[PDB]
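Single-structure report; data block below.
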Amino acid sequence: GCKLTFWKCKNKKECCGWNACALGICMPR
C-alpha cells in the first residue's frame, strides 16, 4: 500500500511522505 520515495508509485498521493511520483517513483516532491 503506502510507500516511501523510490517505491514504484502510481500517483503522488500514494507515498507516505507527501512526495511526487515523477521518475516512475516518488522523488521530486
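We number chain A the way Swiss-Prot does; in order, the residues shown are 51-79.
Looks like solution NMR, at least that's what the header says.
Cβ coordinates come from backbone N, Cα and C, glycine included.
Among the mutagenesis results in Swiss-Prot, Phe56 to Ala has the note: Decrease in activity. The residue drawn here is the original one. Residue density at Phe56 (mutagenesis position): 13 other Cβ atoms are found within 10 A of its Cβ, drawing on all protein chains shown.
According to DSSP, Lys58 (mutagenesis position) sits in a coil region rather than a helix or strand. Cβ contacts within 10 Å of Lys58 (mutagenesis position), excluding its own Cβ and spanning all protein chains shown: 10. Among the mutagenesis results in Swiss-Prot, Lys58 to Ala has the note: No change in activity. The residue drawn here is the original one.
In sequence order, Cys71 are the residues of the chain that are 6 or more apart from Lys60 (mutagenesis position) and have a CB within less than 8 Å of its CB. Quoted from Swiss-Prot, the note on mutagenesis experiment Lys60 to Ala is: Loss of activity on Nav1.2.
Looking at Swiss-Prot, the entry for mutagenesis of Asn61 to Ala says: No change in activity. Same-chain residues at least 6 positions away in sequence with a Cβ under 8 Å from that of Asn61 (mutagenesis position) are, in sequence order, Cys71.
Annotation note: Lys63 (mutagenesis position) sits in a coil segment as assigned by DSSP. The note that Swiss-Prot attaches to the published mutagenesis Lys63 to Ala is: No change in activity.
There are 15 other Cβ atoms within 10 Å of the Cβ belonging to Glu64 (mutagenesis position). For the mutagenesis of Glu64 to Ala, Swiss-Prot gives this note: Loss of activity on Nav1.2. The structure shown keeps the original residue.
Between the CA atoms of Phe56 (mutagenesis position) and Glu64 (mutagenesis position) there is a gap of 12 Å, rounded to the nearest whole number.
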